[PDB]
Amino acid sequence: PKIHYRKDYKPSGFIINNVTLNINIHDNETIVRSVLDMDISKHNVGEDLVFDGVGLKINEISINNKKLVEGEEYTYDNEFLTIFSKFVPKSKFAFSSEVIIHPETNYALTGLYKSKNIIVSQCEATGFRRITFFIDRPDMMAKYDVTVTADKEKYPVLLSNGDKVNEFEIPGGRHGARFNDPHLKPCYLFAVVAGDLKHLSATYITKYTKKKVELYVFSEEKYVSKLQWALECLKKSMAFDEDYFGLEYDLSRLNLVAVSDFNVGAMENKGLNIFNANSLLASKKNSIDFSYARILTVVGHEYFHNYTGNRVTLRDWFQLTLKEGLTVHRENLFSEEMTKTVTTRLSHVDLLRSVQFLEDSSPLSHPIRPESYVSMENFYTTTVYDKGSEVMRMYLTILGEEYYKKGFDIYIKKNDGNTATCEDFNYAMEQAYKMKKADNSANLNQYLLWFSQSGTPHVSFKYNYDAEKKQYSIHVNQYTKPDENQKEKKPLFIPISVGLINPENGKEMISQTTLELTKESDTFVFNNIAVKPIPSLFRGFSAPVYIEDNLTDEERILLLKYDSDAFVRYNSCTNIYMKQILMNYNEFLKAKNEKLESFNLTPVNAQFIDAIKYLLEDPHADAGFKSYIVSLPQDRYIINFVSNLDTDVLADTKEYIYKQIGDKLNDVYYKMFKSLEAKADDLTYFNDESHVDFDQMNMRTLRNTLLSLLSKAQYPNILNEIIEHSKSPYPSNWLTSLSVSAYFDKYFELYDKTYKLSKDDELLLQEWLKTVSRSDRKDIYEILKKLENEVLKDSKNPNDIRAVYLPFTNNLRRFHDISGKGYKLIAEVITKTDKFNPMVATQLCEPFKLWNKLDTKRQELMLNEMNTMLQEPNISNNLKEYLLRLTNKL
Ligand SMILES: Cc1cccc(CNC(=O)N[C@@H](CC(C)C)C(=O)NO)c1C
Ligand SMILES: [Mg+2]
Ligand SMILES: [Mg+2]
Ligand SMILES: [Mg+2]
Ligand SMILES: [Zn+2]
């Protein structure tokens, strides 16, 4: 279809200086009256004036109070309004339009829409054009004066960006409010909300200027008591940006608003952040533990955009990673500091190495700054976001904390109030880098390849120790696989954070150092290394790469036990698991294909199993860490290492491994499950929505992981423990009782009990839906059909749709049924959903991303469903672009 290219970027021939809106909300229509105070830029060459405007019903068009007429001075085709150049003035002018739109039937949740009884907007990326005409792109920065009117009884709270400057009554039971947002902004940061909303509020005093900021968080009345953690997390985010970056908030007021129907997590509209209710609302008796982490990171992320996205914005959409990667990095820094648990960093690594590495070896592979797009919407990707953040975090690793803060400050100062590009950020970091090296010839020109080159680098190692010289060498190689974006791949600037562990006593042998690999290969030599070390490589996960440590399992075990760095310990464990998984996978696959009547499996390493026991029995070791060591790598991590994957054979492989370990450790697992109870489920802070003990949350996580293992093993009398756990007041515990009960006939009683506990809270019923959807059940397909008919019905709430289907698609055995019925079922949902919400339909395609990694029968089934979906008449441009790229047609 229509393809935009990065190299084709040109500034506009026009400038929009001021936007003055009247948004008049009525029962069956919203009327939008808009004045744009415009001018011609220095780049103008007498061209037609072309506005974006999608699905708008025009009442009137004028320029300087002169009415323009369809077919004579303009054309409109439901996408673009063209004003012929003859009637475009040559100096300052006022463009006026009035259009009609229909929030009430906008089920796509982009533009102006209705979520339950709340009228709300979503404008990023290209939603403003669905409200009114605009040059709808992020370099068209302007100031906004916004009046909203509505029925007073139905819509008493009216909000738009900035200072509320007047409130007034209107005949017929209506009323209005006017806002002035003094900060120049692109139109994707416009927002408006109208509803019967309740709030909590507080005053925050900024650290340096002592500015008073009123903080408001809003929801529908039913869930006002679920707003407190959000408000606290906002106070935390504000203090962190002050403390780490020196950044203060810059309006007198900041509103956060929860709505039930939202396509993603939240949105950074200036002074008016709008959230999926699942990422703003919690209470301890009606939310699982993970809701608290999600709210903290999502509130954080939107707050951090106030500088990284708002005060410094994007020149064009190809720069998305500049705000999202950098904001993800700020959010992860925030989250690591607020949680103070090593699991937080690990969880970011886990997400990258599963979901993002898969994307990066898929036909969807792109660099973090793409070269082209059809729907910009399809480039809000784990690549742009999570690889983006790892790339932004490497600057911190390379520079250190003080020179990182210096380079960041150069960036944010220089480009304040303006657009920026990835080059501008690298330029700023390069200034810091020269200062740190004390050499004005040092440069970061090689660093740009992190923005332009797709694919995951493979970093491999060889070691040599000379005992006479006490000298140790690490020889390092990097390789990125050629792909459709580059047929030849260049070496990157890869920072390798390293230590060296003495295997005799388990201690540190050097001060930690960062090796700067800039070539295809290099050898780093260390002197005064008193015995042969074991290397601790890529500490903290210091670059976004496949690590081939070339260590034995014996050396990996010593790192798991004695290394200081949590990532290296975890990764060493991960590698032991992977070696075992690939070996047994190959054993089962050969036996299956050869139709063998007998064959052998390589047992799980017995010293590894002893090391897992020793960690678990250590009462001073971290409980979150322990939950990571007893869990195999995720399926989407594993698939990155297998071509032609038989999912059945993998499910058999994983079961054998877990069985082998549990045959040794179940008694330890049980004993720990019981000993952890007192501290794990202690009710300190249970009534305090302003404080969360993350260490204690990790103890519950560990208890629940162990309970799953023991349930699946049918450990004696474990059902009793399951029934007791179902009575815990923590929903994390009592929903776990449901999933782990899948292995017993009590499942359907716990299904009904947990349903009853869940059904009167919108968000809790959604967590119940996911718990059911991921239940390890033989009858999962009949359970899905029960969810559809009894609970989902014909809901258009993306949270409901996502809750029912996505966890099921991670069921390795059932979703990949060799019949293809899983693939068919999800395809039908995608196509159904695409007729009203193209964005959500494409999110539901995620399970197909690995199609060309599967065995050839499963490839064929997925491929047939994808081509079928592509044959759907009126398929959205979103879904079509996605499926065309995914099936190697584009
Ligand atoms: C396809 C799609 C669907 C919904 C929303 C958008 C605009 N994106 C947006 O607000 N992105 C979030 C990311 C989400 C996972 C929450 C963001 O970074 N907000 O700051 C897009 C582009
Ligand atoms: Mg319309
Ligand atoms: Mg996150
Ligand atoms: Mg609902
Ligand atoms: Zn963001």
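Chain A is numbered as in Swiss-Prot; shown residues: 196-1085, in order.
Recorded method for this deposit: X-ray crystallography, 2.1 Å.
Placed from the backbone N, Cα and C atoms, the Cβ positions cover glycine too.
According to Swiss-Prot, the protein carries these features:
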BINDING   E319, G460, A461, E463  peptide binding site
MUTAGEN   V459 to P  Severely affects substrate specificity. No effect on Zn(2+) binding
BINDING   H496, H500, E519  Zn(2+) binding site
ACT_SITE  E497  active site, proton acceptor
C-beta crowding around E519 (Zn(2+) binding site), within 10 angstroms: 26
Cβ under 6 Å from ligand 5: qualifying recorded positions of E319, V459, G460, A461, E497, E519: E519
Extra residues within 8 Å (Cβ to Cβ centroid of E319, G460, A461, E463), peptide: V459, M462, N468, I469, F470, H496, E497, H500
Length of the line joining the Cα atoms of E319 (peptide binding site) and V459 (mutagenesis position), in Å: 11
Any further residue of that chain within 8 Å (Cβ to the Cβ centroid of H496, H500, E519) of the recorded Zn(2+) site: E463, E497, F499, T503, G504, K518, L521, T522, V523, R525, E526
Cα-Cα distance linking the residue listed as 'active site, proton acceptor' and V459 (mutagenesis position), given in Å to the nearest integer: 12
Secondary structure at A461 (peptide binding site), reduced by DSSP to three states: strand
Neighbourhood of ligand 2 - binding-site residues from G460, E463, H496 with Cβ under 6 Å: none
Distant-in-sequence Cβ neighbours of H500 (Zn(2+) binding site), under 8 Å, six or more positions away: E463, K518, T522
Rounded Cα separation (Å) that holds between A461 (peptide binding site) and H496 (Zn(2+) binding site): 9
Spatial separation of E519 (Zn(2+) binding site) from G460 (peptide binding site) - C-alpha basis, Å: 13
Distance [Cα-Cα, Å, rounded] between the residue listed as 'active site, proton acceptor' and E519 (Zn(2+) binding site): 10
Cβ-Cβ distance under 8 Å to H496 (Zn(2+) binding site), same chain, at least six residues away: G460, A461, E463, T522, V523, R525, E526
